[PDB]
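Trainee: Have a look at this one.
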Amino acid sequence: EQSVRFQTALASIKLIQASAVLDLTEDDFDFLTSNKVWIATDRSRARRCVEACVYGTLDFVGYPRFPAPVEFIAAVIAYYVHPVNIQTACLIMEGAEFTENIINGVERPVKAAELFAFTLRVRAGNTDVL
Amino acid sequence: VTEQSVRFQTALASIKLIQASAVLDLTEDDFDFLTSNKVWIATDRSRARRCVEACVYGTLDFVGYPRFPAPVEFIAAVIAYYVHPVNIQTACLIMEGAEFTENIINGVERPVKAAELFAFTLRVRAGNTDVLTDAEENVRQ
């Protein structure tokens, strides 16, 4: 169910590295992908890149971008973000509390806490969760 | 075990995450303490708590940023990596209460107490060659 909702996203990311390109200047890109610690202030900019990809990847599949799918933020994080910033990146995206992460029918936000758990699996290879 | 297997895999997949960003908030002295083969006395608990945590909420503490719950696979990975067999147990004792990835995802509060943590992190450490400590680490104070 979600397993799939991932896949469709991972396969989307893997495909973007070519055919399409995101709203990202080689600067913002070095910024998002490098190992250079994201200093406090950088919050606004990090968010805006992670979004650039998240929504971007979305647009480049035909999926709406009203609530950003959890799986995409996790993927967009795992894939692009460097370990030096992963965790912090999650707590940053939580900050873009767009959808109330469906967990037992209840409309509960997309807490940073779970975003990590996701990205951590993506990288792990699993995602054949459930 | 096809379950206990994927847990490990995530824990392993974590080591690499830890190795990659060696950003830690500990003086070289502190580092020596945390990785020493000398036991952690009952008074050293405060110090240890700070050290084991400085390894989990990694770059998060180096800079400001709040802290947020980490998955067991990732904690167990940290202990297996930094902590010495001698203190590992107290470490798990310290970090008891964490949750596994699965439960983190579906919202099923299943705190993983010390005993369990200890058992698991020991098996994590038990299996992982491309994991071990070196010196391109003693570069944070």
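Numbers in chain A come straight from Swiss-Prot, and the residues shown are 6-135, in order.
If you check the header, you will see the structure was determined by X-ray crystallography, 3.3 Å.
Cβ atoms are placed via backbone N, Cα and C, with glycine included.
Pulled from Swiss-Prot, these are the listed features:
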MUTAGEN   A:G61 to V  Confers a lethal phenotype
MUTAGEN   A:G61 to E  Confers a lethal phenotype
MUTAGEN   A:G61 to D  Confers a lethal phenotype
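What does the local environment look like for each feature on the list?
Mentor: The C-beta environment of A:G61 (mutagenesis position), restricted to residues of the same chain at least 6 apart in sequence and closer than 8 Å, consists of A:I21, A:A25, A:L27, A:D28. Secondary structure at A:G61 (mutagenesis position), as computed by DSSP, is helix.
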